[PDB]
Amino acid sequence: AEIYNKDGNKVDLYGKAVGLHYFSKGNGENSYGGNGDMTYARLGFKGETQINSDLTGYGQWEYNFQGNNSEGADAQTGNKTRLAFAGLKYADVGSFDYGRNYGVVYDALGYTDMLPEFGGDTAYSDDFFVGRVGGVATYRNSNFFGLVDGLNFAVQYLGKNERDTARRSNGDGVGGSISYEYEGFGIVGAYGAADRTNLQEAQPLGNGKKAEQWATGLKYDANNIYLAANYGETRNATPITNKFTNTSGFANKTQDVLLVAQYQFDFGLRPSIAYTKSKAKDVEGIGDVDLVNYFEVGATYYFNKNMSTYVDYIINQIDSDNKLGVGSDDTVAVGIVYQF
Amino acid sequence: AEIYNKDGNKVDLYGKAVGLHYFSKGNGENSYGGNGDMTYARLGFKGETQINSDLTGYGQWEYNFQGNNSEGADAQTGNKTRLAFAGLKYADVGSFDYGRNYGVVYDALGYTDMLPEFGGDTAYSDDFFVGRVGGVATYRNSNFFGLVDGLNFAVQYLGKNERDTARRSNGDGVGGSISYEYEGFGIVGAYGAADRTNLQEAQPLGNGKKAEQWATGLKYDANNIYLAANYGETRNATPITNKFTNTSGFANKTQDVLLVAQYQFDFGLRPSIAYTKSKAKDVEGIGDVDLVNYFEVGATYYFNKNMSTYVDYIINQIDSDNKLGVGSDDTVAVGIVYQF
Amino acid sequence: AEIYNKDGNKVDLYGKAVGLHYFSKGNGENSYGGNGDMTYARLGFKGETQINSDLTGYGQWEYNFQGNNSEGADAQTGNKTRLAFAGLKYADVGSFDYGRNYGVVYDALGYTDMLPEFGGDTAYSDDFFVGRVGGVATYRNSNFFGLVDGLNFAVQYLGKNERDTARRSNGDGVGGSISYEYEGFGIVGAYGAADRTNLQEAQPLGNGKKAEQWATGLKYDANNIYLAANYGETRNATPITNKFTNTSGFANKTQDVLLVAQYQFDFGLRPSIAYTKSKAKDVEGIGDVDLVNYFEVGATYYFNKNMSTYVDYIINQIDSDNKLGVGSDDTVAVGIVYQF
């Protein structure tokens, strides 16, 4: 919500409360999303200041507050900042921001990250360029310097983050994206590559000094219809775990396909169907093994722009013998959302 | 404060800063509330969206920020989310919200939870239905479908929460409350029952597979006067600790009595007197033992709706030989509060 | 930003997003400020309520949200409340607030704490009176009861805080400050003394039962110019570590000098030069040793009151043989800031 607009500075304080429950058989440990309370909240601000007719400064901060923890020793489990960046945008030249922000490969993966609760499986947090990540400097350009309607490109530098776990670390890297949208249709490509840390190279799974992620998208978002597909591959980038041996690392190679189709009815119902499959190859000791494999049926009803409720069913196609121990059981999510 | 009201959506951003100090003899370890700085802050939002003439969506989130921690390794001690839920309310049919919210037995215990700083001893957090707890779905009904002025009832389902400590866990359960208010007087009853987890059943103190909590209330809240009483009992529900053996568990049986009397003077002074006693029975190795036993003398001065100050003295009647090692010393609280 | 002003109560919701990176050779472990992403955000409120023509109530809360952590197990590293206090101010009699607030010796050290990113080296958090600290009651007086233009004084009581580390603890104490400002010039003195806890007295470094801190300031803040100097000394108060032996404690004696010079150009550029040196004496096993020793060159450009970017270079003069192992290498910070 826009709570302040004076002297060329506008501030948007936003947030939501999501009452959320997951249903899965038994513990949910062998299921797609687990079982139990999953309630959480969000808080954020987005600011915009008019520096002059051609220059605009901006910043944003976004936090996740879990609502399924006790008030005791686990009070903080799963709380974190999601976004924290500031930047400048000038005329048609382009914009530059630095901070914690979405990796550039998410410009493609965003096409299919549209499901009520799930989906976007390959857009991992703190996983180089596929998702939210810290210390990224990002140049973006809209309509190619103002000369070509609908053509956009982005270049992003990723600073090295040497963290205490291999899962959340990364080295220096550079990535980019290009997208063109014309009359309902959209197509987009993005590529990113970066060094791996000594800690990552020391993990049992994944072998190499370089990480690579790329993805292409095709979408149609015209006349209440939404159709989108993604394809992508990664090298030494997708985080995996062998639950049998309790071995963590990265997949040497992955192949990912994401499809989504949705329709928005005028009375507020938005049915959703989707398919996602992520297979891994050349995993030490295993070889080929599916990481994600499911169909999705769900729907969201929108009471208005502030209130909505949704159901999300995952028809999980992972088999019970999966060599990494990926969960094979189904998961259904039910939620009620208030946002401002 | 209402910081946004447009297009049928209104948002309330609230919070407070409480400068707070406790005085107790010596170190305060053997006292009712301890000793030292107890400053803290609150931040929250409450939202309300008009879906139509009869339907109203809503959400709320509330956080506690301790202000008596260093900026180092203990920076987070005692920080937690207190409330996080969203819901819908329709006409006179009733309202339903899910998330972290007050257990239904608090509908009764609220009568006496009115002291400046202390009191409400039996409304434990993450203790089934007596206080704030996660993953509760709650239906409430005002004026019995619009047919009976002043008669309210509520039904609440508690999802199972298998946490890493028995103190903060719970199984599935159902509870309810009923209340009637007519011209200053209020009477209310509430009951709740739920399964215990394997972790709770494994604790030295407390024996049984089921937990039970109930409470009744009588109050008068007319003409600057406030008088209220609560009585209640619990089975295998009230959390207790034997400090001698460092044994934690639940009390097999408790009996609780809470009394409060207050008057609000027009110039801003609100004196308060109270009595609270909670005795436990059939505690393994102990038998009967008082958990809470004190008189309270205090007062709040209200400068206006935003500023207030208060003193709160606990005349602690727990004796020094108490078999569980409950603190026997007095405690005085002094505080200054800014809220918006 | 002032997001609410009604019925005599005004609320200022503020915050910022700082995109920040440090450059230092290698890891930065042997450097002044380290190396890597240092992005962070702030959120805060400041409230003011008119009780009557002569009385005003107020409160403030301020939190630091780090933006250089993953979304995993380290999500909370470095998050903390910075300020949390409420108070009353009456006419010319004075103001009183209690809570977590700036120690009174910061009234002097503030003169030089003016650098874009660094500086203010001797204003340690949770270090008695030199910086932010919890449980302090503070009386302040402006213009000596309204009788003497420009003369201010402050008296502060520090409650004992027995924490789990000697670094962040303190005993009871009292301190004060006095300042006089006339036509661009400012001079200020402050002194504070307090008991040490048993845990602090048990540390290998630092010997004594009392802690003492004092500082004087001379500043000129007129006609776009800012010049300021500080000098100060401390006894058993400045926290130190011997990295060779991994021994933590306090410095028996320190001598600190801080100089800053800046000019604000009308087009938004504010160049900054500074010097800071803090030497320690009679450190057990070491004797005399420099704690801080550097020159500073930097600058901030102000696009307007909401947007700014800055560079901050530390010409580190600490030598590589320093007996405590204090870092000898340089550090450069680059940042982009959005605030509201």
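Residue numbering for chain A follows Swiss-Prot, covering 23-362 in order.
Structure method, as recorded: X-ray crystallography, 3.5 Å.
From the backbone N, Cα and C atoms, a Cβ is placed for every residue, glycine too.
Under its natural variant entries, Swiss-Prot includes A:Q88 to E with the note: In strain: B/r; AA sequence. For A:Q88 (variant position), the same-chain residues that are 6 or more apart in sequence and have a Cβ closer than 8 Å to its Cβ are A:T61, A:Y62, A:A63, A:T99, A:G100, A:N101.
Here the residue is the original one, while Swiss-Prot reports the natural variant A:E139 to G with the comment In strain: B/r; AA sequence. A:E139 (variant position) falls outside any helix or strand according to DSSP and counts as coil.
Where Swiss-Prot documents A:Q284 to L as a natural variant, the accompanying text is: In strain: B/r; AA sequence. Just so you know, the Cβ of A:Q284 (variant position) picks up 21 other Cβ atoms within 10 Å once every protein chain is counted.
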Just how many other Cβ atoms lie inside 10 Å of the Cβ on A:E139 (variant position)? 24
Select from A:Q88, A:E139, A:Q284 the variant positions whose C-beta atom falls under 8 Å of at least one C-beta in chain B, and return them in sequence order or as 'none'. A:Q88
Report, in whole Å, the straight Cα-to-Cα distance of A:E139 (variant position) from A:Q284 (variant position). 14
